[PDB]
Amino acid sequence: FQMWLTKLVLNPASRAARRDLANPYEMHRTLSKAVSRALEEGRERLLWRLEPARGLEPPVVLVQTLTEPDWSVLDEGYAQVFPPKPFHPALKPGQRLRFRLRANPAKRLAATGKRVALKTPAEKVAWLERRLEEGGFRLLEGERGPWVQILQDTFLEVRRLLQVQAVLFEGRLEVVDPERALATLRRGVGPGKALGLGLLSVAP
(Lines of atoms letter the chains of each structure in order from A; the text may use other names.)
(Lines give C-alpha, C1' and ligand atoms only; values in the text may rest on other atoms or scores of the structure.)
Protein backbone atom coordinates (compact mmCIF):
# COMPACT_ATOMS: atom_id res chain seq x y z
CA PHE A 1 0.00 0.00 0.00
CA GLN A 2 2.59 2.53 -1.21
CA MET A 3 3.16 4.52 -4.44
CA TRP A 4 5.73 4.97 -7.20
CA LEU A 5 7.22 8.19 -8.58
CA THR A 6 8.91 8.37 -11.99
CA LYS A 7 10.79 11.25 -13.57
CA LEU A 8 10.63 11.19 -17.37
CA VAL A 9 12.80 13.67 -19.25
CA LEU A 10 11.31 13.56 -22.74
CA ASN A 11 13.65 13.72 -25.72
CA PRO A 12 12.48 16.59 -27.96
CA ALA A 13 14.27 14.97 -30.92
CA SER A 14 11.71 12.12 -30.63
CA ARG A 15 8.67 12.49 -32.92
CA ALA A 16 6.79 10.12 -30.60
CA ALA A 17 7.56 12.48 -27.70
CA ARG A 18 6.72 15.67 -29.67
CA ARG A 19 3.32 14.13 -30.46
CA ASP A 20 2.64 13.32 -26.79
CA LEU A 21 3.69 16.84 -25.77
CA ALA A 22 1.16 18.33 -28.18
CA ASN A 23 -1.55 15.86 -27.20
CA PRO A 24 -2.10 15.31 -23.44
CA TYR A 25 -4.42 12.41 -24.30
CA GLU A 26 -1.80 10.70 -26.50
CA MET A 27 0.60 11.12 -23.58
CA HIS A 28 -1.85 9.38 -21.24
CA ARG A 29 -2.27 6.51 -23.71
CA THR A 30 1.52 6.11 -23.86
CA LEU A 31 2.02 6.34 -20.09
CA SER A 32 -0.70 3.81 -19.27
CA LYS A 33 1.24 1.21 -21.31
CA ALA A 34 3.76 0.91 -18.46
CA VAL A 35 1.04 0.02 -15.94
CA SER A 36 -1.14 -1.71 -18.54
CA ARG A 37 -1.93 -4.88 -16.55
CA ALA A 38 -3.00 -3.23 -13.27
CA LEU A 39 -5.25 -0.89 -15.26
CA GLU A 40 -6.92 -3.84 -17.01
CA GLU A 41 -7.43 -5.36 -13.54
CA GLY A 42 -8.79 -1.99 -12.33
CA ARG A 43 -6.36 -1.61 -9.43
CA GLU A 44 -4.38 1.35 -10.77
CA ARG A 45 -4.80 5.14 -10.58
CA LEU A 46 -2.40 6.84 -12.98
CA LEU A 47 -1.55 10.48 -12.32
CA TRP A 48 1.00 12.69 -14.06
CA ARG A 49 2.07 16.28 -14.66
CA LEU A 50 4.08 18.19 -17.22
CA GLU A 51 6.42 20.25 -15.02
CA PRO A 52 6.39 23.99 -15.94
CA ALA A 53 8.75 24.87 -18.79
CA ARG A 54 11.92 26.24 -17.19
CA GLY A 55 14.80 26.32 -19.68
CA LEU A 56 16.45 25.82 -22.02
CA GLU A 57 14.19 22.73 -21.53
CA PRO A 58 14.09 19.72 -21.64
CA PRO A 59 10.43 18.73 -20.94
CA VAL A 60 9.98 16.88 -17.62
CA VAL A 61 7.01 14.60 -16.87
CA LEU A 62 6.36 13.43 -13.30
CA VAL A 63 4.34 10.19 -13.19
CA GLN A 64 2.67 8.73 -10.08
CA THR A 65 1.37 5.15 -9.94
CA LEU A 66 0.00 2.78 -7.31
CA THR A 67 1.85 -0.17 -8.90
CA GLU A 68 5.45 -0.47 -10.08
CA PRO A 69 5.60 0.75 -13.71
CA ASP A 70 7.46 -1.06 -16.52
CA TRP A 71 9.01 1.80 -18.52
CA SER A 72 10.59 -0.60 -21.03
CA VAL A 73 7.25 -0.04 -22.77
CA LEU A 74 8.28 3.35 -24.19
CA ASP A 75 9.47 3.88 -27.77
CA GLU A 76 13.23 3.86 -28.36
CA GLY A 77 14.58 7.37 -27.76
CA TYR A 78 11.23 8.59 -26.39
CA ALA A 79 12.45 9.67 -22.93
CA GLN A 80 15.32 9.35 -20.45
CA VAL A 81 13.83 7.22 -17.66
CA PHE A 82 14.80 7.65 -14.02
CA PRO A 83 14.38 4.57 -11.77
CA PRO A 84 10.89 4.58 -10.16
CA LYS A 85 11.53 5.04 -6.43
CA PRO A 86 9.06 3.61 -3.83
CA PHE A 87 7.24 6.65 -2.43
CA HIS A 88 5.76 6.47 1.07
CA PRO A 89 4.19 9.77 2.14
CA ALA A 90 4.85 9.43 5.86
CA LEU A 91 2.26 11.89 7.17
CA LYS A 92 1.89 12.92 10.79
CA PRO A 93 -0.91 15.30 11.89
CA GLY A 94 -0.28 19.06 11.76
CA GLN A 95 2.65 18.56 9.39
CA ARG A 96 3.04 21.42 6.90
CA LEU A 97 4.17 20.99 3.29
CA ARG A 98 4.99 22.81 0.05
CA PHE A 99 2.67 21.61 -2.71
CA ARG A 100 2.17 21.72 -6.47
CA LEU A 101 -1.00 20.84 -8.37
CA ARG A 102 -2.08 21.43 -11.96
CA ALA A 103 -5.85 20.95 -11.68
CA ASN A 104 -9.18 21.75 -13.35
CA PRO A 105 -11.21 24.08 -11.07
CA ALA A 106 -14.70 23.86 -12.56
CA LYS A 107 -18.38 23.36 -11.70
CA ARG A 108 -21.34 21.44 -13.12
CA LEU A 109 -23.90 23.97 -14.35
CA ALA A 110 -27.41 22.61 -13.84
CA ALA A 111 -28.85 25.20 -16.24
CA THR A 112 -26.95 23.53 -19.12
CA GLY A 113 -25.79 20.20 -17.65
CA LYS A 114 -22.22 21.08 -18.67
CA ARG A 115 -19.01 21.49 -16.65
CA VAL A 116 -17.69 25.02 -17.24
CA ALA A 117 -14.48 26.34 -15.65
CA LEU A 118 -14.50 28.99 -12.90
CA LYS A 119 -13.54 32.51 -14.06
CA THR A 120 -12.01 34.58 -11.22
CA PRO A 121 -8.84 33.66 -9.25
CA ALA A 122 -10.88 34.30 -6.08
CA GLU A 123 -13.24 31.43 -6.94
CA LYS A 124 -10.44 29.27 -8.38
CA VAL A 125 -8.64 29.38 -5.02
CA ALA A 126 -11.96 28.79 -3.23
CA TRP A 127 -12.21 25.51 -5.16
CA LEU A 128 -8.73 24.41 -4.09
CA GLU A 129 -9.38 25.55 -0.51
CA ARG A 130 -12.54 23.41 -0.47
CA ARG A 131 -10.98 20.39 -2.22
CA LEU A 132 -7.95 20.16 0.05
CA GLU A 133 -10.16 20.63 3.13
CA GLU A 134 -12.35 17.76 1.90
CA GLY A 135 -9.23 15.62 1.46
CA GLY A 136 -7.78 15.95 4.98
CA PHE A 137 -5.58 18.93 4.12
CA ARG A 138 -5.83 22.63 4.99
CA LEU A 139 -4.39 25.64 3.14
CA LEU A 140 -2.12 27.80 5.27
CA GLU A 141 -2.83 31.55 5.34
CA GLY A 142 -1.44 34.93 6.35
CA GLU A 143 -3.37 38.12 7.14
CA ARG A 144 -3.30 38.93 3.41
CA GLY A 145 -4.94 35.76 2.06
CA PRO A 146 -4.40 32.03 1.50
CA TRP A 147 -0.83 30.79 1.04
CA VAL A 148 -1.30 29.87 -2.62
CA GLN A 149 -0.29 31.35 -5.97
CA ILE A 150 -1.61 30.62 -9.47
CA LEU A 151 1.27 30.27 -11.92
CA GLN A 152 -0.42 28.95 -15.08
CA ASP A 153 -3.99 29.14 -16.38
CA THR A 154 -4.31 27.68 -19.89
CA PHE A 155 -7.37 26.47 -21.81
CA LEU A 156 -6.50 23.05 -23.26
CA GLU A 157 -8.13 22.13 -26.57
CA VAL A 158 -7.10 18.47 -26.90
CA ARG A 159 -8.06 16.89 -30.26
CA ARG A 160 -8.04 13.18 -29.25
CA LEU A 161 -12.32 17.95 -29.20
CA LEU A 162 -11.69 17.92 -25.44
CA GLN A 163 -11.79 21.33 -23.74
CA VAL A 164 -10.42 21.83 -20.23
CA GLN A 165 -9.17 24.78 -18.15
CA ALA A 166 -5.76 23.85 -16.73
CA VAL A 167 -4.69 25.81 -13.65
CA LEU A 168 -1.31 25.51 -11.91
CA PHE A 169 -1.38 26.11 -8.15
CA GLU A 170 1.67 26.25 -5.89
CA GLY A 171 1.66 27.00 -2.17
CA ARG A 172 1.59 25.63 1.36
CA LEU A 173 -0.80 23.32 3.23
CA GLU A 174 -1.16 21.60 6.60
CA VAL A 175 -2.13 17.98 7.27
CA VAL A 176 -5.30 17.67 9.38
CA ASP A 177 -6.32 14.01 8.94
CA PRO A 178 -3.28 11.96 7.79
CA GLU A 179 -5.48 9.08 6.60
CA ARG A 180 -7.79 11.28 4.52
CA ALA A 181 -4.63 13.02 3.29
CA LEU A 182 -2.85 9.85 2.13
CA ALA A 183 -5.99 8.74 0.27
CA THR A 184 -6.19 12.14 -1.46
CA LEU A 185 -2.63 11.79 -2.76
CA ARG A 186 -3.49 8.30 -4.06
CA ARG A 187 -6.73 9.44 -5.76
CA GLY A 188 -5.55 12.80 -7.04
CA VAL A 189 -7.64 15.98 -7.05
CA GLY A 190 -10.45 16.92 -9.46
CA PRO A 191 -11.20 16.21 -13.17
CA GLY A 192 -8.90 15.88 -16.20
CA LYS A 193 -6.74 13.11 -14.72
CA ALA A 194 -6.34 11.56 -18.17
CA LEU A 195 -5.06 14.94 -19.35
CA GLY A 196 -2.28 15.52 -16.82
CA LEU A 197 -4.29 17.18 -14.06
CA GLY A 198 -5.03 16.08 -10.51
CA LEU A 199 -1.59 15.01 -9.28
CA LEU A 200 -1.06 16.70 -5.92
CA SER A 201 2.69 16.78 -5.28
CA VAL A 202 3.80 17.54 -1.73
CA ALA A 203 7.27 18.13 -0.27
CA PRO A 204 8.53 19.34 3.13
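Just so you know, the numbers here start at 1 and follow the chain as drawn.
Per the header: X-ray crystallography, 3.2 Å.
Quick reminder: no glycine exception, Cβ is built from N, Cα and C everywhere.
The note that Swiss-Prot attaches to the published mutagenesis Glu40 to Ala (Swiss-Prot position 38) is: No effect.
DSSP classifies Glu40 (mutagenesis position) as helix under the three-state reduction. Between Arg160 and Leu161, the deposited structure omits 9 residues, and the straight-line distance between their CA atoms comes to 6 Å.
Counting every protein chain shown, 10 other Cβ atoms lie within 10 Å of the Cβ of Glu40 (mutagenesis position).
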